[PDB]
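These notes are about the structure you will find just below.
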Amino acid sequence: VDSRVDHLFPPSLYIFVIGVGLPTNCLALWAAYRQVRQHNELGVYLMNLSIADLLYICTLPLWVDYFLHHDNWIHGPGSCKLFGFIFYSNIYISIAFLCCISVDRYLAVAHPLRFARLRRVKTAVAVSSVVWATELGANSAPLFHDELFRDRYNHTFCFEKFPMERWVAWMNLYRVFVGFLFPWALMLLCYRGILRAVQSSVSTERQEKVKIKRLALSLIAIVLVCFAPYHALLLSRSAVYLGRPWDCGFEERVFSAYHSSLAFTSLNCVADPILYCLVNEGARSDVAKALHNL
């Protein structure tokens, strides 16, 4: 059980995320609020996604240090328990609001004349509240554990043990399977249904159909390219532990790749503002008309 020279990639990537995803997410939050003012209940989910992204990107300045300084956390146990819970959530909050958006879009497009009670700002707010309550209470296990752990080779950990606790493996399994694949599968099914509905449209001009398909494929490709490697490797180093709990052969080799993938999973915070409030000409219109106020 040891570590590698992983001190440049996650820091240089979180710096880019800080530089791009604070202004883009503030603009996206403003545009989503603009949408809510018009009783577009998609705006509620867009605001919630922007909030999760914002309070994720506002807790990176700590892990950029935690990775610059080699793998040690020094801001007490209190910061490592709050900023470590915000950092290992908001992934399952972002990919829950993306699923909420895809289901909202599927209902509007594939059933345009039904379920009108489900498409309202009130029900959107209630669903957002339930989404925040779950995945923040059901992912709250790391709080009720000591989680600023030291070891031999001067590695002050934060939310880890390479010798994994009994719960950590099961909670990782839950992460991979009921925080990523389930919401991602629902996103994929919703966009497949949206494309099947758009296909039948008589009034859409077959280049708009191509634009819709190439946006719907990128929506479910960005999520996979950002979350699949980290979660597959988390599955790997959690499945090995059940086979050989008292072993460290795999972990030392896979440590650097694991932390680089964890750095990668942060690109789905500058991905969201673009793909959901900056790729269409209506929300860019809001950006243009509001930045022209000052």
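In chain A, numbers come from Swiss-Prot; the residues present are 13-306, in order.
Method on record in the header is electron microscopy, 2.6 Å.
Each residue, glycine too, has its Cβ placed from N, Cα and C.
For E53 (mutagenesis position), the same-chain residues lying six or more positions away in sequence with a CB closer than 8 A to its CB are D116, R131, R132, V133, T135, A136. In Swiss-Prot, the entry for mutagenesis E53 to K states: Decreased proton-induced G-protein coupled receptor activity. The structure shown retains the original residue.
In three-state terms derived from DSSP, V121 (mutagenesis position) belongs to a helical segment. What Swiss-Prot says about the mutagenesis result for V121 to A is this: Decreased proton-induced G-protein coupled receptor activity.
Recorded in Swiss-Prot as a mutagenesis result, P124 to A carries the remark: Decreased proton-induced G-protein coupled receptor activity. Within the same chain, no residue at least 6 positions away from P124 (mutagenesis position) has a Cβ under 8 Å from its Cβ.
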